[PDB]
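> Below is one structure. I have some questions about it.
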Amino acid sequence: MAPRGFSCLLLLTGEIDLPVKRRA
């Protein structure tokens, strides 16, 4: 269960909390 709110929320909730993606 993740509506449009879960996206716009996660997009901001999860940004600089993942050092695994160091290719971008």
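Each residue's number is its place along the chain shown, starting with 1.
Looks like solution NMR, at least that's what the header says.
Here the Cβ of each residue, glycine as well, is placed from N, Cα and C on the backbone.
Reproduced below are the annotations present in Swiss-Prot:
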MUTAGEN   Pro3 to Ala  Abolishes neuroprotective activity
MUTAGEN   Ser7 to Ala  Abolishes neuroprotective activity and dimerization. No effect on insulin sensitivity
MUTAGEN   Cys8 to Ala  Abolishes neuroprotective activity. Formation of short irregularly shaped fibers with BAX with fibers showing non-uniform diameters. Formation of thin irregularly kinked fibers with BID
MUTAGEN   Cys8 to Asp, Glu, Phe, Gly, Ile, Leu, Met, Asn, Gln, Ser, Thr, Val, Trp or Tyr  Abolishes neuroprotective activity
MUTAGEN   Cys8 to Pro  Abolishes neuroprotective activity and interaction with BAX and BID. Abolishes BID-induced caspase activation and mitochondrial release of SMAC. Greatly reduced interaction with BIM. Abolishes BIM-induced caspase activation and apoptosis
MUTAGEN   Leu9 to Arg  Abolishes binding to BAX. Abolishes secretion
MUTAGEN   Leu10 to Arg  Abolishes secretion
MUTAGEN   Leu10 to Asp  Abolishes secretion
MUTAGEN   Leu11 to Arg  Abolishes secretion
MUTAGEN   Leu12 to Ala  Abolishes neuroprotective activity
> Please report the number of other Cβ atoms within 10 Å of the Cβ of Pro3 (mutagenesis position).
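Result for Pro3 (mutagenesis position): 8 other Cβ atoms within 10 Å.
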> Please list residues from the chain of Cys8 (mutagenesis position) whose Cβ is under 8 angstroms from its Cβ, counting only those at least six apart in sequence.
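The answer is none.
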> Rounded to a whole number, how many Å is the Cα of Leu12 (mutagenesis position) away from the Cα of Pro3 (mutagenesis position)?
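With distance taken Cα to Cα, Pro3 (mutagenesis position) is 15 Å from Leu12 (mutagenesis position).
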> Can you give me the same-chain residues 6 or more apart in sequence from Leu9 (mutagenesis position) with a CB-CB distance under 8 Å?
none
> Do you know offhand how many angstrom separate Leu10 (mutagenesis position) and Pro3 (mutagenesis position) by C-alpha?
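Each residue's Cα considered, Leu10 (mutagenesis position) and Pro3 (mutagenesis position) end up 11 Å apart.
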